[PDB]
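Scroll down for the structure; my scribbles are underneath it.
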Amino acid sequence: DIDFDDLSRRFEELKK
Amino acid sequence: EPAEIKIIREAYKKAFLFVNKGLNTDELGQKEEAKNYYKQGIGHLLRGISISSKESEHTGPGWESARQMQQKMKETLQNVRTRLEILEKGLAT
């Protein structure tokens, strides 16, 4: 259940 | 069955492993650890992306799956490289 899309979401959140 | 596809698949799995570790440590504020994992992830992403996957023999669900893996890897490589440069320059919010 590898989900690279989830990684992108977490990077976006780190910017906040 | 093609050896180029297993290289892509291995890179995909390892890159996720390291980028996930990087994000976990980054979220926990362990920025030196994060940079370490991110750099390892970049190495795996680059390798997976480098494999030629649009040639004449590159047909079938396996190659299609491999291309989609590379799509994902290119997107993540962009994100990891951005975060890495941000951490290296000490600009993390």
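In chain A, numbers come from Swiss-Prot; the residues present are 347-362, in order.
In case you wondered, yes, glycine gets a Cβ from its N, Cα and C as well.
Feature annotations, reproduced from Swiss-Prot:
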MUTAGEN   A:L353 to A  Diminishes interaction with VPS4A. Greatly diminishes interaction with VPS4A and abolishes interaction with VTA1; when associated with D-326. Greatly diminishes interaction with VPS4A; when associated with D-323
MUTAGEN   A:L360 to A  Diminishes interaction with VPS4A. Greatly diminishes interaction with VPS4A; when associated with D-326
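Mapped onto three states, the DSSP output places A:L360 (mutagenesis position) in helix. Within 10 Å of the C-beta atom of A:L360 (mutagenesis position) sit 17 other C-beta atoms, taking all shown protein chains into account.
The secondary structure of A:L353 (mutagenesis position), as reduced to three states from DSSP, is helical. Taking only the Cα positions, the spacing between A:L360 (mutagenesis position) and A:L353 (mutagenesis position) is 11 angstrom.
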